[PDB]
Amino acid sequence: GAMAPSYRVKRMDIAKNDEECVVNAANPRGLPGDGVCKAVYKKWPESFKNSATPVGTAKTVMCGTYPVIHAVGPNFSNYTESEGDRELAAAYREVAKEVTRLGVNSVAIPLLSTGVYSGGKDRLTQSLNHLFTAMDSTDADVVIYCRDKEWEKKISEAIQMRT
Ligand SMILES: NC(=O)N1CCN(C(=O)c2ccco2)CC1
Ligand SMILES: [Cl-]
Ligand SMILES: [Cl-]
């Protein structure tokens with residue numbers, strides 16, 4: 001566990017994280033994909049061996065000794081708001097289980113279903129609150145990675161409000 005488990009946010013490429021494992025915003029088929037998933041495929045392509053897993057689940061594949069946790073959020077283009085919300089919460093609960101099982105002291109996480117799976121909505125608060133619901137009971141240092149200065153500020157505000 002981390003000595004004083006914390007949440008932080010950084011606006012940078014999650015493929016250049018400084019944590020003991022990474023969460024991929026994966027597709028269900030284990031394809032290279034685009035956005036975070038493509039950056040993860042270029043950095044850790046060996047982790048895409050048998051990485052296919054259903055929506056609402058996470059599957060860990062090692063790249064050397066570095067764990068890549070493939071977490072499959074729902075595509076809100078396809079899911080109802082209600083079913084999409086259930087599967088997004090479920091994907092984060094499976095991430096918490098895998099982080100615990102691995103025994104890591106830190107994890108790099110993206111906000112699931114906020115990019116091309118957002119169905120064109122702003123889901124910062126929805127996705128972050130499900131991340132907190134799952135990760136609050138873990139003792140790993142969590143570092144959230146984002147790709148927008150306004151998102152960085154809003155995530156940082158949300159973290160600080162609880163402290
Ligand atoms: N995780 C991020 O930092 N992203 C910031 C850029 N994004 C948007 O601005 C966006 C897409 C749909 C509605 O807002 C995607 C999420
Ligand atoms: Cl970067
Ligand atoms: Cl996405």
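Each position is counted from 1, following the chain as shown.
The header says X-ray crystallography, 1.4 Å.
Placed from the backbone N, Cα and C atoms, the Cβ positions cover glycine too.
Per Swiss-Prot, these features apply:
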MUTAGEN   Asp13 to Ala (Swiss-Prot position 1343)  Partial loss of ADP-ribose 1'' phosphate phosphatase activity
BINDING   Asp13, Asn27, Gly35, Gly115, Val116, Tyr117  ADP-D-ribose binding site
MUTAGEN   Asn27 to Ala (Swiss-Prot position 1357)  Partial loss of mono-ADP-ribosylhydrolase activity; complete loss of ADP-ribose 1'' phosphate phosphatase activity
MUTAGEN   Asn27 to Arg or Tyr (Swiss-Prot position 1357)  Almost complete loss of mono-ADP-ribosylhydrolase activity
MUTAGEN   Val36 to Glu or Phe (Swiss-Prot position 1366)  Almost complete loss of mono-ADP-ribosylhydrolase activity
MUTAGEN   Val36 to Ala (Swiss-Prot position 1366)  Partial loss of mono-ADP-ribosylhydrolase activity
MUTAGEN   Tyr117 to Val or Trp (Swiss-Prot position 1447)  Almost complete loss of mono-ADP-ribosylhydrolase activity
MUTAGEN   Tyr117 to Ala (Swiss-Prot position 1447)  Partial loss of mono-ADP-ribosylhydrolase activity; complete loss of ADP-ribose 1'' phosphate phosphatase activity
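Structure with Swiss-Prot features highlighted.
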residue : record                    : CB count, 10 Å
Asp13   : mutagenesis position      : 13
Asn27   : mutagenesis position      : 21
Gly35   : ADP-D-ribose binding site : 13
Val36   : mutagenesis position      : 24
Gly115  : ADP-D-ribose binding site : 16
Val116  : ADP-D-ribose binding site : 16
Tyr117  : mutagenesis position      : 23
Can you give me the Cα-Cα distance between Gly115 (ADP-D-ribose binding site) and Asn27 (mutagenesis position) in Å, rounded to a whole number?
12
Just the recorded positions from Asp13, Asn27, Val36, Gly115, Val116, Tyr117 whose C-beta lies under 6 Å from any atom of ligand 3, please, or none if there are none.
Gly115, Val116, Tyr117
I'd like to know which of the mutagenesis positions listed (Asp13, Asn27, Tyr117) lie near ligand 2, counting only a CB under 6 Å away.
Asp13
Need this for a regression test: recorded positions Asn27, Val116, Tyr117, filtered to those with Cα within 10 Å of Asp13 (mutagenesis position). What's left?
none
Taking the recorded positions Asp13, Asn27, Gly35, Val36, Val116, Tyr117, which residues show a Cβ-atom distance to ligand 1 below 6 Å?
none
How would DSSP class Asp13 (mutagenesis position) in three states?
coil
What's the CA to CA span in angstrom from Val116 (ADP-D-ribose binding site) over to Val36 (mutagenesis position)?
10
According to DSSP, collapsed to three classes, what secondary structure does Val116 (ADP-D-ribose binding site) have?
coil
Structural state of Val36 (mutagenesis position), classified by DSSP into three states:
helix
Pairwise Cα distance for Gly35 (ADP-D-ribose binding site)/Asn27 (mutagenesis position) [Å, integer]:
11
At its widest, how many Å does the recorded ADP-D-ribose site span between Cα atoms of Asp13, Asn27, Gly35, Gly115, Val116, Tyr117?
19
